[PDB]
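Participant: The following block contains the structure, expressed as structure tokens.
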Amino acid sequence: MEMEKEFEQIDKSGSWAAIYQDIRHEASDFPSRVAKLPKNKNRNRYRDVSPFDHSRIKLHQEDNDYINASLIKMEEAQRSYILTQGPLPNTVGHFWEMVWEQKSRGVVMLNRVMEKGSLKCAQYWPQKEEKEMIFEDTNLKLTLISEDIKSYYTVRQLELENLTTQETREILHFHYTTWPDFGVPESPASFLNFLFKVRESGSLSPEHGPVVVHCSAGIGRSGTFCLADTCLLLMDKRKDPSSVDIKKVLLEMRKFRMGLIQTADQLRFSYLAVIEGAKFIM
Ligand SMILES: CSc1nnc(NC(=O)c2ccco2)s1
């Protein structure tokens, strides 16, 4: 079926939970043996969210190459994304090592450091120009260059320096600051505006390594972001845009990381975002 009318048909019939459970039943199951090794317990935020072995990002290290991060490679859309958990106190250096080694231009953050009165990820970037951060375990230095605070999101320019080689690179930090502590946004308008700002920066384009996207677990809000982006790109590329099947795209993405889209409300919100976004594109 088309999307917008499949949408009203699920709303009128109140069957979002049944649609979402079908997706969960059909989703791929692949091994995640490296994630479950005892030496990696303090590298995982949640025991039930792990990267598959076949698609995990490897750190360029001989001691321990593990990080909770996956490469999502979308062949028809010609887009790639790295989806990862929010960094932990003992993985902030690994996180920036990955950004460096994978040649990423942008980092997309979809959570606040504290939500619901608890910490959802480490404070992993500097908050003042004159107070830089040094990650001694991976030999990197990170400096805040500039910050632009808007009503729904903040954009930061950061300098990452590889202290071994003295090479430097400019990284863009795109921080969506207004996702509610509970539920999903009422309108997709500010989320779509944010996605378009990431696109306009070049961070999603083939001349750079894959964008790094995270929330707390790296599967819910993060899954919504890449699902919406890929579906809108396919609607631009194909002769028949009504052929784009958001459930099929989501199952393809779940071949590369488990659990993408965590609730039926996130599934409904993803439909809403793609539907509204397709009208603005034209
Ligand atoms: C204010 S001067 C300074 N503080 N901290 C530095 N290094 C780190 O904060 C760090 C490494 C891993 C997590 O935090 S340089």
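Looks like X-ray crystallography, 1.8 Å, at least that's what the header says.
Note that Cβ sites are derived from N, Cα and C of the backbone, with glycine treated the same way.
Here's the feature list from Swiss-Prot:
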type	residues	note
MUTAGEN	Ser50 to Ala or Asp	No phosphorylation
MUTAGEN	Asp181 to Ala	Substrate-trapping mutant
BINDING	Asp181, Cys215, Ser216, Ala217, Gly218, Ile219, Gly220, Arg221, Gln262	substrate binding site
MUTAGEN	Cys215 to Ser	Catalytically inactive mutant; abolishes sulfhydration
ACT_SITE	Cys215	active site, phosphocysteine intermediate
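Help me picture where these features are in the structure shown.
Facilitator: Secondary structure from DSSP puts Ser50 (mutagenesis position) in coil. A simple way to gauge crowding: the CB of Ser50 (mutagenesis position) has 22 other CB atoms within 10 angstroms, across all the protein chains here.
The Cβ of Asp181 (mutagenesis position) lies under 8 Å from the Cβ of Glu115, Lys116, each of these being in the same chain and 6 or more residues away along the sequence.
Non-local contacts of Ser216 (substrate binding site) by the CB criterion (under 8 A, 6+ apart in sequence, same chain) comprise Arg45, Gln85, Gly86, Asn111, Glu115, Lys120, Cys121.
Note: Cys215 (mutagenesis position) has non-local neighbours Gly86, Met109, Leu110, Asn111, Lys120, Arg221, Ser222, i.e. same-chain residues 6+ apart with C-beta under 8 A of its own C-beta.
Under the three-state DSSP scheme, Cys215 (mutagenesis position) falls in the coil class.
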Participant: List, in sequence order, the same-chain residues at least six positions removed whose CB sits under 8 Å from that of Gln262 (substrate binding site)?
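Facilitator: Sequence-distant Cβ neighbours: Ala217, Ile219, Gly220, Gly223.
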Participant: Can you grab the distance from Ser50 (mutagenesis position) over to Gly218 (substrate binding site)? Cα atoms, rounded to a whole Å.
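Facilitator: Rounded to a whole number, the Cα-Cα distance is 10 Å.
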Participant: Ranking the binding-site residues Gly218, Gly220 by other Cβ atoms within 10 Å, which is at the bottom?
Facilitator: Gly220
